[PDB]
Amino acid sequence: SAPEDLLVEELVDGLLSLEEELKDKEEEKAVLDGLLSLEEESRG
Amino acid sequence: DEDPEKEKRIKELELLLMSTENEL
Amino acid sequence: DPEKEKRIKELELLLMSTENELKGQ
Amino acid sequence: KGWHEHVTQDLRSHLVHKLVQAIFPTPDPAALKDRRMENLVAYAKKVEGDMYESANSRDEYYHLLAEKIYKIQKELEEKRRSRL
Amino acid sequence: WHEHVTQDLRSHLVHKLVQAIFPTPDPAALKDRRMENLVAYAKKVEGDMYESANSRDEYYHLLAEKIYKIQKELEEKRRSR
């Protein structure tokens, strides 16, 4: 456990970044779905 | 990635965005 | 850090439950 | 970052609006007052912010915005085709 | 105590580690490099604990300590942000 305590720091950051990324992809997905439901409703 | 017209589209969008300067 | 012991035990339990999850019949 | 000194709040706002309009062009049939639309504008603000933070030049900034718009548009087209 | 621990169990424990650190339903996250780095880290940790521990309970304890620490770090950084 010499360089590992630092590894812990990189790994964690990576995970946090991936977390944000995923959240935001889901946000995007949601917003697009919203847009398509709006599009449909206007068309009928 | 695997689109021909992608570059063209991107430049078109760049243009559209730049045209925001001269609209002010 | 207070609740640390509690969580540690919880994690120990979670890990032990991996033993009795692996079986056929 | 240097290039930030030559970019105004107003311009950024306008760019956000242009983003929104490029994603979902709407001549307001009361659509701007809908929550989904507001969610789009918010998303656009986030995107614009991210590009403003990341870019190291005005040109790069415009480029990145354009890339992201293109991506969103492609995804939206694909989803529209899927929902036919 | 090594005589009573199987390769399968160790594998499962690695997986449990991973899931406890970063619970993910997604399949497309598992294909990401950061996730792979986590699985690798977990394997290394499990190895180190397998080598070091002088009993099954000690082993579990050490694994748990490590998980806890990683979780705490992650939580702290989340709160920070």
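By Swiss-Prot numbering, chain D shows 589-672, in order.
This entry, so its header tells us, was determined using X-ray crystallography, 2.8 Å.
Heads up, the Cβ atoms here are built off N, Cα and C, so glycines get one too.
Its Cβ taken as reference, D:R600 (mutagenesis position) is surrounded by 17 other Cβ atoms within 10 Å in the chains shown. In the three-state DSSP scheme, D:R600 (mutagenesis position) falls into the helix class. While the structure shown retains the original residue, Swiss-Prot records the mutagenesis experiment D:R600 to N with this note: Abolishes binding to CREB.
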